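Visitor: Dumping the structure here so I can ask a few things about it.
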Amino acid sequence: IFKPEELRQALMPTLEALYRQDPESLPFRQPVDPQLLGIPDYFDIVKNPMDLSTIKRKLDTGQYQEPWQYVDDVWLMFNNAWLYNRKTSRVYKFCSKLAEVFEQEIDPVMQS
Ligand SMILES: CCOc1ccc(C(C)=O)cc1NC(=O)c1cc(-c2cscn2)cc(-c2nn[nH]n2)c1
């Protein structure tokens, strides 16, 4: 049993850490809009989109029952981007930077 407001207090600093990465978090701060970005096949490749604003909303409204559901969503966001984008691309390398930041920040929090 984890109180959702206790989850938010424990977990939101790990999310604020990702938002602080500028410009690395900018591709991730809102859901990918495939028409606006001119990438119409995005939803064919990415079946379960995820982004920072969606995770933040789930945190703020108590949608996470347990800390691994949050980690699963953050990892999903990263895996989607690594899947869709080429290894040589700007978004892929920004994703790798965010994942580096996240792994450093989430590791002690999960120990709590
Ligand atoms: C052209 C390919 O773009 C992508 C491809 C793939 C993916 C993923 C997450 O797989 C992400 C993107 N890129 C974006 O989603 C994106 C969006 C906005 C945005 C949206 S609304 C006001 N701005 C700004 C920026 C941005 N990057 N640097 N500065 N701004 C980047």
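Following Swiss-Prot, chain A shows residues 1084-1195, kept in their order.
Header says: X-ray crystallography, 1.9 Å.
Positions of Cβ are set from backbone N, Cα and C atoms, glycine also.
Quick paste from Swiss-Prot:
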type	residues	note
DOMAIN	1085-1192	domain 'Bromo'
MUTAGEN	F1126 to A	Impairs binding to acetylated histones
MUTAGEN	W1165 to A	Abolishes interaction with ASF1A
MUTAGEN	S1179 to I	Impairs interaction with ASF1A
MUTAGEN	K1180 to E	Abolishes interaction with ASF1A
Visitor: Give the residue from the mutagenesis positions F1126, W1165 that has the most other Cβ atoms within 10 Å of its Cβ, counting over every protein chain displayed.
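Guide: When each Cβ's neighbours within 10 Å are tallied, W1165 tops the list.
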Visitor: Under DSSP, is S1179 (mutagenesis position) part of a helix or a strand, or is it coil?
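Guide: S1179 (mutagenesis position) sits in a helix per DSSP.
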Visitor: Checking the mutagenesis positions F1126, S1179, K1180, which are within 10 Å of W1165 (mutagenesis position) at the Cα level?
Guide: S1179
Visitor: Kindly report the helix/strand/coil residue split of the domain 'Bromo' (1085-1192) according to DSSP, in that order.
Guide: 75 helix, 0 strand, 33 coil
Visitor: List the same-chain residues at least 6 positions away in sequence whose Cβ sits under 8 Å from the Cβ of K1180 (mutagenesis position), in sequence order, or say none.
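Guide: Looking at Cβ-Cβ distances below 8 Å from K1180 (mutagenesis position), excluding near sequence neighbours, one finds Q1104, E1107.
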Visitor: Write down the Cα-Cα distance for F1126 (mutagenesis position) and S1179 (mutagenesis position), rounded and given in Å.
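Guide: So the alpha carbons of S1179 (mutagenesis position) and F1126 (mutagenesis position) sit roughly 21 Å from each other.
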Visitor: I'd like the number of other C-beta atoms within 10 A of the C-beta of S1179 (mutagenesis position), please.
Guide: 15
